[PDB]
2 protein chains.
Amino acid sequence: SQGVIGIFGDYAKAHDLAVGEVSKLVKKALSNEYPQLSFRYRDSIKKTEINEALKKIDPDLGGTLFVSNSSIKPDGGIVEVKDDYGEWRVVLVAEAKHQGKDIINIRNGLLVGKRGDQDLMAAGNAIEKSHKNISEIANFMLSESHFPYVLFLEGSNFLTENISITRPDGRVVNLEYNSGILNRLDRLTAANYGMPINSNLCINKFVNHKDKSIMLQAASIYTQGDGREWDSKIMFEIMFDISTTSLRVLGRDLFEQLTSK
Amino acid sequence: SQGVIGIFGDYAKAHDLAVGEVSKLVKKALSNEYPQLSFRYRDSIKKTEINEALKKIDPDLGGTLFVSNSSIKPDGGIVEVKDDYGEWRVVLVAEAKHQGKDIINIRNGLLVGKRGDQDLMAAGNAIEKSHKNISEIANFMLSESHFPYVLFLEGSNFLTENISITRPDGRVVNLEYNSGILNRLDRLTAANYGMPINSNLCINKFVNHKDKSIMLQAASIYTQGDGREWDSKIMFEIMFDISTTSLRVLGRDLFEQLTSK
DNA sequence: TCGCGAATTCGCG
DNA sequence: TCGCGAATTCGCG
């Protein structure tokens, strides 16, 4: 990055800014970097917007809505930039989900499970809900060439390295990262087609098979692989990175503004 | 359909065959209709299969697996047909999910909610998990031109018509189908791009925008709109319909078998 | 064994 | 108000 965002990142760290809060800080860092462009933060998108976006592509799409006031509310929020035609182009969506209380259970003393006897709780499947907002915003962005969706993981269910947690009574309980009674990371990798976890997959990829050539929209799935809490500074720099990439993809529709104002 | 499947459907009804069980009955009805083709029922697909399918399309795909023995287990199962090159082409995947106990609560007497006072329970978001298996099998079928995924809904959270349920003490509690404290149908419509609920969306649609032309894989979302339980016969005929369509799309790779054996 | 699936109650603004 | 989001325990084979 550049120097100015090193200042913003320390501010995030100094305050432990939550994902929505860091998302706002990113909107602020960008409007500080591109003073001639207009940025906006939004905390929800209602299904009518999505449908109207869908119909603009093919008139058989976006045709259903049972609850009128139905909406999508990513807990990190949406950031958008206004292009050269008055349209609002999304540059960042972010989420931060949690699963697996194990490490806190065996840092102090608590045996869990059906009869208070297990060291580990067998992980559940709740984190699968994240695929909805991904297909909602992917449909919303079905006519774009980028997809700035950032999902942050935290908890014992998303480890990528073996960690050992010592009980109060000294007993060192040991978490093996590839244990399919804890690790639920594989429940997410359909969202980016098995491409690299912990990387920037913002620019859309076009594959083929027959008379095809088709676009893939891949979520950026970042995990805190060791079980610790996310560092607000890193969270910032990643979101700023995904953002700037979105801007590079949007360049053609941003020229006249940046070059005149 | 034809006459023979009217017999099979009554058999399903006579026994209240669950979705996996009806899926088996469909595999049996098809091999009874196409005696020269080989069909197979499967009750899971493990992530290695999916990844290997992904890599066959683009070598950057399918690259992650944290738990080796990780798998996908749709509660309806997978049916496949063997094509002219020894490959197994999936013709049916089915699921049947449930949400919303309301109607049974107010058929007999039970006030729910935080202090045992509410007639309705405010619906939760668990049904969003279904988007994972949809993106798993869609990636699995990323090189196909059809997508035979059938999701069946049941419960108070998926109504499409206003129903009134009389309490034991005569009091007629009234369920309004578009109430966004009950209806969670809108949580599913990202899976078929707002195309018609309760229809056969098996054959893949190709839209565009710029230098594009891209394929859409749309789930077939069937709801029992009035709150009742599914009729096993209907479940059968729908799954048989989706199946036969899959076969029409696979025709070119099935010719030599059907025309010789 | 190891792993996938069930859906639930309710806080929030 | 109406509606979206939190993730959890544990059965199963």
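Numbering, chain A: per Swiss-Prot, residues 17-277 in sequence.
Cβ coordinates are placed from backbone N, Cα and C, and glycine is handled just like the others.
What Swiss-Prot says about this protein:
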ACT_SITE  A:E111  active site
ACT_SITE  A:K113  active site
BINDING   A:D91  Mg(2+) 2 binding site
BINDING   A:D91, A:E111  Mg(2+) 1 binding site
MUTAGEN   A:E144 to D  Only nicks double strand DNA
MUTAGEN   A:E144 to Q  Inactivates the enzyme
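Checking the recorded positions A:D91, A:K113, A:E144 against chain B with a Cβ-Cβ cut-off under 8 Å leaves A:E144.
In the three-state DSSP classification, A:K113 (active site) falls within a strand. Neighbour counts were taken at the CB atom with a 10 A radius for the recorded positions A:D91, A:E111; the maximum falls on A:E111.
Taking CA atoms as the reference points, A:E144 (mutagenesis position) and A:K113 (active site) are 11 Å apart. A:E144 (mutagenesis position) has a Cβ environment of 20 other Cβ atoms inside 10 Å. A:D91 (Mg(2+) 2 binding site) is 5 Å away from A:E111 (active site) when you measure Cα to Cα.
Around the Cβ of A:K113 (active site), the same chain contributes A:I143, A:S146, A:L167, A:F168, A:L169, A:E170, each under 8 angstroms and 6 or more positions distant in sequence.
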